[PDB]
Amino acid sequence: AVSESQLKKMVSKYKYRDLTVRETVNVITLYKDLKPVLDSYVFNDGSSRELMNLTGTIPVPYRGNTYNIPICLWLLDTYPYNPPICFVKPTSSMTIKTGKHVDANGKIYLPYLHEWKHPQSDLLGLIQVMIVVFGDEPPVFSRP
Amino acid sequence: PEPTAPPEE
């Protein structure tokens, strides 16, 4: 990756840039399908802020296959413990499936962090759970 | 690769 170098500089303001950058790369380095996306919005009484997020299609293994589920989540600095913001990005030709793990707008339900928080689970472990669950239960199946 | 997502019913 060539953007990795620029990625670190893209933040330079996180609580743990090092621990954040390493975690990010580790996720993409293991999946090879995900990629860190940049973003920025206003918050402090209306003031844009640098906030990185994850993007890309994650490999979802089926009974005997493996598709590429689209997802995107905001990577917080380190509060309360991990990024709670999690939603799926369905394409115009995709079809979102309602369930305990999905409402309808692609947003992920369930406490997740509020339930476990051992912590035990890390940045890589987080998506791992979604990958495990989404591995059997189709969150958003597209048309053939 | 593309997204598309896994099939279903």
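Following Swiss-Prot, chain A shows residues 2-145, kept in their order.
Just so it is clear, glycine is given a Cβ too, placed from its N, Cα and C backbone atoms.
Annotated domain 'UEV' per Swiss-Prot: A:2-145, in sequence order, evidence recorded as sequence analysis.
According to Swiss-Prot, the mutagenesis experiment A:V43 to A carries this note: Reduces interaction with ubiquitin; inhibits down-regulation of EGFR. All protein chains shown were included, and the count of other CB atoms within 10 Å of the CB of A:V43 (mutagenesis position) stands at 9.
All protein chains shown were included, and the count of other CB atoms within 10 Å of the CB of A:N45 (mutagenesis position) stands at 7. Under the DSSP three-state reduction, A:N45 (mutagenesis position) is assigned to coil, being neither helix nor strand. According to Swiss-Prot, the experimentally introduced change A:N45 to A is described as follows: Reduces interaction with ubiquitin. No effect on MGRN1-binding.
Cβ-based neighbour count (10 Å, all protein chains) for A:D46 (mutagenesis position) stands at 5. For the mutagenesis of A:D46 to A, Swiss-Prot gives this note: Reduces interaction with ubiquitin. The structure shown keeps the original residue.
Residue density at A:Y63 (mutagenesis position): 13 other Cβ atoms are found within 10 A of its Cβ, drawing on all protein chains shown. Per Swiss-Prot, mutagenesis A:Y63 to A is noted as: Reduces interaction with HIV-1 p6; impairs HIV-1 budding.
Here Swiss-Prot describes A:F88 to A as a published mutagenesis experiment; the accompanying note says: Reduces interaction with ubiquitin; no effect on in interaction with HIV-1 p6. DSSP assigns A:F88 (mutagenesis position) to a strand segment in the three-state reduction. Neighbour density for A:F88 (mutagenesis position): within 10 A of its CB lie 15 other CB atoms from the protein chains shown.
Long-range Cβ proximity for A:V89 (mutagenesis position), meaning a same-chain Cβ under 8 A and a gap of 6 or more residues, is found for A:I70, A:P71, A:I72, A:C73, A:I97, A:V103, A:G107, A:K108, A:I109, A:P140, A:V141. While the structure shown retains the original residue, Swiss-Prot records the mutagenesis experiment A:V89 to A with this note: No change in interaction with p6; no effect on HIV-1 budding.
Taking all protein chains in view, 19 other C-beta atoms sit within 10 angstroms of the C-beta of A:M95 (mutagenesis position). Where Swiss-Prot documents A:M95 to A as a mutagenesis experiment, the accompanying text is: Reduces interaction with VPS37B and HIV-1 p6; abolishes interaction with PDCD6IP; impairs HIV-1 budding; inhibits down-regulation of EGFR. Abolishes MGRN1-binding. Loss of interaction with ARRDC1.
Its own atom aside, the Cβ of A:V141 (mutagenesis position) has 25 Cβ atoms within 10 angstroms in the protein chains shown. Among the mutagenesis entries in Swiss-Prot is A:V141 to A, noted as: Reduces interaction with HIV-1 p6.
Note on proximity: of the mutagenesis positions A:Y63, A:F88, A:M95, the one nearest A:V43 (mutagenesis position) is A:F88, by Cα distance. Chain B comes within the C-beta cut-off of under 8 angstroms for the following of the mutagenesis positions A:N45, A:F88, A:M95: A:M95. DSSP assigns A:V141 (mutagenesis position) to a strand in the three-state reduction. Closest in space to A:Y63 (mutagenesis position), of the mutagenesis positions given as A:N45, A:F88, A:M95, is A:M95, taking the CA atom of each residue.
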